[PDB]
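As structure tokens, the structure follows; a few thoughts come after it.
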Amino acid sequence: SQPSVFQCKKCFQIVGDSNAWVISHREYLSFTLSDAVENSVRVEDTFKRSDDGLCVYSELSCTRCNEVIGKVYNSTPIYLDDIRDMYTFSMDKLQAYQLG
Amino acid sequence: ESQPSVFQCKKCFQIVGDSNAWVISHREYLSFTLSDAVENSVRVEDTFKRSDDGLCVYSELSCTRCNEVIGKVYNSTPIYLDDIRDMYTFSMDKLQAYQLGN
Ligand SMILES: [Zn+2]
Ligand SMILES: [Zn+2]
């Protein structure tokens, strides 16, 4: 119906919204946007590996509370290309507000 | 560009409402006014006070999280300000806007 905005559950800093949505994965309790507020988010230095060894990602932090709230996938197999270099956030670390 | 904004208390970032409940706003008071806000986002203080020009009566609005005074509810007005009355009138100096992307 009506779009949503998304915030860190700790400090409430808005990290982006529905209109940059790409896909979600209830499997991993994640969701993925194509865009996000530059200043409210930080991609960390270290490349790290999915639990199944197959992907590489950098952690995402909220620039206000420094919680790790997501990941940016840098290396993927074919089938996870839609995620790659997108902002992939953890549902448990975020809150949605819908506009009504 | 036809895209909504969302509003938050500058201090804690609690969202208090959005553009879709918009009503009117006033450049000379650096304020804006909404017909709705998030249910538990906001507290009306029980003191009743007067505009600088003696004319209206408002109670202060506080952010239930950060206790900051962020606005007011005009309880009593003349005819012309009947738009404002019993509506959430926010202080632009104390709020923040986030306009969504496309
Ligand atoms: Zn945060
Ligand atoms: Zn606040």
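Chain A uses Swiss-Prot numbers throughout; the residues present, in order, are 18-117.
Every residue, even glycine, has its Cβ placed from backbone N, Cα and C.
The domain 'Mis18' annotation in Swiss-Prot covers A:20-116 and is backed by sequence analysis.
One mutagenesis experiment named in Swiss-Prot is A:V22 to E, and its note says Abolishes self-association. A:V22 (mutagenesis position) falls within a strand when secondary structure is assigned with DSSP. Around the Cβ of A:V22 (mutagenesis position), a 10 Å sphere holds 23 further Cβ atoms from the protein chains shown.
DSSP gives A:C28 (Zn(2+) binding site) a coil state; it is part of no helix or strand. Positions annotated as Zn(2+) binding site by Swiss-Prot: A:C25, A:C28, A:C79, A:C82.
Neighbour density for A:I31 (mutagenesis position): within 10 A of its CB lie 21 other CB atoms from the protein chains shown. According to Swiss-Prot, the mutagenesis experiment A:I31 to A carries the following note: Abolishes self-association. Loss of function.
According to Swiss-Prot, the mutagenesis experiment A:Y90 to A carries this note: Loss of function. DSSP gives A:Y90 (mutagenesis position) a strand state.
Mapped onto three states, the DSSP output places A:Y114 (mutagenesis position) in strand. Under 8 Å, Cβ to Cβ, and six or more positions away along its own chain, A:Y114 (mutagenesis position) finds A:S21, A:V22, A:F23, A:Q24. A mutagenesis experiment is reported in Swiss-Prot for this position, A:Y114 to A or E, and the note states: Abolishes self-association. Loss of function.
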- What three-state class does DSSP give A:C82 (Zn(2+) binding site)? coil
- A:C82 (Zn(2+) binding site): tally of other CB atoms within 10 A of its CB: 13
- Message: Checking interface proximity: list the recorded positions among A:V22, A:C28, A:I31, A:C79, A:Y114 whose CB sits under 8 Å from a chain B CB, in sequence order.
- Response: A:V22, A:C28, A:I31, A:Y114
- Query: When the Cα of A:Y90 (mutagenesis position) is compared with the Cα of each of the binding-site residues A:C25, A:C28, A:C79, A:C82, which one is closest?
  - Reply: A:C79
- Task: Please go through the recorded positions A:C25, A:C28, A:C79, A:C82, A:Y90 one by one and keep those whose C-beta falls under 6 A from any atom of ligand 1; give the result in sequence order.
- Result: A:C25, A:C28, A:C79, A:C82
